[PDB]
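Chemist: Following this message is one structure expressed as structure tokens.
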Amino acid sequence: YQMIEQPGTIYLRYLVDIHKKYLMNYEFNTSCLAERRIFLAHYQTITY
Amino acid sequence: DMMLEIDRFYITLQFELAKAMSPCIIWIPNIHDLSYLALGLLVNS
Amino acid sequence: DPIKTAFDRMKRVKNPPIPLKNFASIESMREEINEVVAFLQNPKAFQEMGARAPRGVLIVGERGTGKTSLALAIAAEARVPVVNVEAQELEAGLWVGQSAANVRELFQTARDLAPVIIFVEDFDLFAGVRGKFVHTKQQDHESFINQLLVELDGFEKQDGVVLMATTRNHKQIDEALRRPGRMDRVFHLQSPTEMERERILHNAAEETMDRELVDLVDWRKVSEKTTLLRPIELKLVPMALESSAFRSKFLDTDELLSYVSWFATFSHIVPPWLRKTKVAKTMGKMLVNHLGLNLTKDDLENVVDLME
Amino acid sequence: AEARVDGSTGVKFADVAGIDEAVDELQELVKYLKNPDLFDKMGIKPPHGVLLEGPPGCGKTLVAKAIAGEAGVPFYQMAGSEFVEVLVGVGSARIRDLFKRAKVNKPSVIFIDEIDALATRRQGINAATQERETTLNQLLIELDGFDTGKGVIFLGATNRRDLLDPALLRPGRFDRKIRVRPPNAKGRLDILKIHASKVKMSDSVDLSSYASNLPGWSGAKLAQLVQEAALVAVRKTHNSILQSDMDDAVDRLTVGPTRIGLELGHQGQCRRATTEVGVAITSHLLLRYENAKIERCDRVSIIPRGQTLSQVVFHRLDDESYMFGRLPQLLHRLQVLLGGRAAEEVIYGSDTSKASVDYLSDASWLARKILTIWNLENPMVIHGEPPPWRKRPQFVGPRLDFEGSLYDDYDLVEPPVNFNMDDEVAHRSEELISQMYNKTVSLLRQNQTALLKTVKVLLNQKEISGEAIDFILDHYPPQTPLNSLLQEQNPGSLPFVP
């Protein structure tokens, strides 16, 4: 069970991990430029 | 008119318990068994 | 009592998500909307002039076109209270004939609060043509449609209450509901225009995505890539576009997760004026330069021509 | 059970129209109702029950209400769907209560609307069904036990005779069976006169044409005609019903409402226009030259209405010519059916489309009907074959109801045994279809100028009339060059003003 063998379980693991650290109630930042870019990159990395 | 009240109280107790156990994970297997009262509960939830 | 529970969700809509001035595909039908909102704001004006006020307007379109936002904008312009009545409480499938009493109490409470609007979504699900249902679901639906027709046929009693029903197609609705005097106006919303698509896309880029990054995207071709789309999706395009722009480069999950966790813990305490301080403005840009998340023009052009 | 006891029902025999035979038959019931003494002295057994069978909207309930109004007797109305419940035995109790309340004020009339709801046949193709059988048993017991000397006439209105049990059709329960035919031209005329007195009417409306041009329409459908005319005049803010608004209601209820700006490409409309104009031109040419017993073109349109992207309107002829369909009449109607494919083959050369496929299927089936079913040719055939595909007779498109209908065999089919004559029947049908196709293409190809000009004019105007087609045919004689049309400053221009 290497990395590339299963992508769906990795996504579910990331979802439950974000659920664990209370990282979902803070839905967005709406800050100037930096945290928004970091959040967009993170949301990209979550799914694909 | 007694089945609807019992079912509504039961489902709202389940949802209130799920809220009271926050954070929690709710698993609902076999959705295909779904009847109108549970549909209303799910859509308003 | 589903009627009182439904009326307990009363709302005074003042700020619509997409206002009528921003809404698309209404310019060919704006005069009817203006007549309806003029009737809703001042029912006495329509009652005194003697003409048949629009008792019912029906919106037809696709799922997600902003039709609920269109109704919200109509209510906000008319400045009258609204109630969101779902399809579930109407079809109380326990006793044969409870739907008639349900909508009777609905219209009774609407008359005591008139001018109000009954907003019902997915209207063709419960009030379609007669005869499509064979097993046991004919008599209750017949009583429902007869009660609805005789309630919409109030003899010259224009209390100011109007019913906006929402369907997907205009053929699935019964012919008895299609006659004027019960359901007067029909509002067809299929797709916006190219200039209106461009305007909504630019407004979305001006209210959601970076104001520095709005000129780097030629929005004309993005509009030509979103012809089949809808205004709420026209609003949600820019953040997904920025995400797909960030997709191009090579980056790791855990560094982003650590930075997200640090900012989520630390942004709860930092003062606003310390954020607007020039130090915090120049700290973020060096963070982006060091981490390597600069979003360029050619990235977003390759993204927009990569899509379909 | 609030059976309305009305001393005056509000309608009389002057309110019914087009039901002349049935009301003439029910005049005997009215005579029995007003004074039964001369009936009793000579010894008549009056009909225990009278069953009104007919299409919906024909006013059978109105007929019974008028009978009670003219007779001056209480009218007891409660529908068949009011006899269905969940609990058992309540419906029979309601039957008994209604019957005894009828026996209180003799004479009286009992009327049950939609009697087939309680009288569904036990088809051999919950406890509610047992309730239906018990209500039927109670009703038949009360009907059979009714002495005829007390003058309580029971009326039953039904929409379908097939699902009603034959036990009630037995004499002694339903002695009289009256059919309520849809109103004729004079009947629809009188219904239009009655319904036009309620709404404001202008002198420009000629209701005779509307009565003649709307065949088989029920009284409730004429009521919705005049009501939608009133609502259209309200929409147009007209002070009265104009002829334009009445025709607007006609096109709203027959073919449907006009859409807004929903058009396909310029190629998607040229083919439909060519097909419909070719059909119209073949019909007009067959009327002009050989004097066929076929219909006449009213108007041709390519504006989408309802779910038809284009339409050609044909008048309906008198039914007396719709019984002995001769071979030449069928051949000319079949040429009219292939007129569309003739148009595609002459205008586009050899690249036809799918817009004329339905007419091809109709022609192919009526060739078989000429050959096998009617046996109009004279090699004798042993069997007929049912249609593999069935399309109902319908609106403005080609009539296909000259013998009542096209896709209805009159139970003239048998299973075949010999499979060597089936191919000879197929070859005969192919020969007939091919020969007829060459004749219709030859006749239409001789007039390319009129066809092309009509196509261009209809494409420019999005609608043409039969008189405009006739004017184009007269102003474009056969064997004139296409360059005469092609040198005009506007091929899609109509200098004729209706």
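In chain D, numbers come from Swiss-Prot; the residues present are 417-541, 551-923, in order.
So how was this one determined? The header says electron microscopy, 3.3 Å.
Cβ coordinates are placed from backbone N, Cα and C, and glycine is handled just like the others.
Marked as ATP binding site by Swiss-Prot: D:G470, D:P471, D:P472, D:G473, D:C474, D:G475, D:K476, D:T477. For D:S524 to P, Swiss-Prot lists a mutagenesis experiment annotated as follows: In arcl/ftsHi1-1; Pale seedlings. Smaller and more numerous chloroplasts with abnormal thylakoid morphology.
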Chemist: If you count CB neighbours within 10 Å, which one among the recorded positions D:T477, D:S524 has the smallest count?
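Modeler: If we count Cβ atoms within 10 Å for the recorded positions D:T477, D:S524, the smallest count is at D:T477.
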Chemist: Rounded to the nearest angstrom, how far is the Cα of D:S524 (mutagenesis position) from the Cα of D:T477 (ATP binding site)?
Modeler: 16
Chemist: For the binding-site residues listed here (D:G470, D:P471), tell me which residue's CB has the most neighbouring CB atoms inside 10 Å.
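Modeler: Neighbour-count leader: D:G470.
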Chemist: Please report the distance from the Cα of D:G473 (ATP binding site) to the Cα of D:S524 (mutagenesis position), rounded to the nearest angstrom.
Modeler: 25
Chemist: Looking only at D:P472, D:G473, D:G475, which of these binding-site residues has the biggest number of Cβ atoms within 10 Å around its Cβ?
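Modeler: The residue with the most neighbouring Cβ atoms within 10 Å is D:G475.
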Chemist: Taking only same-chain residues 6+ apart in sequence, whose CB is under 8 Å from that of D:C474 (ATP binding site), what do you get?
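Modeler: Within the chain, D:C474 (ATP binding site) has Cβ neighbours under 8 Å at D:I435, D:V605, D:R606, D:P607, D:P608, D:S643, D:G644, D:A645.
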Chemist: If H, G and I count as helix, E and B as strand, and all else as coil, what does DSSP give for D:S524 (mutagenesis position)?
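Modeler: It is in a strand.
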Chemist: Long-range neighbours only, meaning 6 or more apart in sequence with Cβ under 8 Å: which ones does D:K476 (ATP binding site) have?
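Modeler: Result: D:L468, D:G470, D:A582, D:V605.
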Chemist: Name them in sequence order: residues not among D:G470, D:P471, D:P472, D:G473, D:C474, D:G475, D:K476, D:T477 whose Cβ is within 8 Å of the mean position of the Cβ atoms defining the ATP site.
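Modeler: Result: D:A582, D:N584, D:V605, D:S643, D:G644, D:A645.
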Chemist: Rounded to a whole number, how many Å is the Cα of D:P471 (ATP binding site) away from the Cα of D:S524 (mutagenesis position)?
Modeler: 26
Chemist: Whole-number Å only: compute the distance from the Cα of D:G475 (ATP binding site) to the Cα of D:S524 (mutagenesis position).
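Modeler: One finds 20 Å between the Cα atoms of these residues.
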Chemist: Just the number: how many Å between the Cα atoms of D:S524 (mutagenesis position) and D:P472 (ATP binding site)?
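Modeler: About 25 Å separate the Cα atoms of these two residues.
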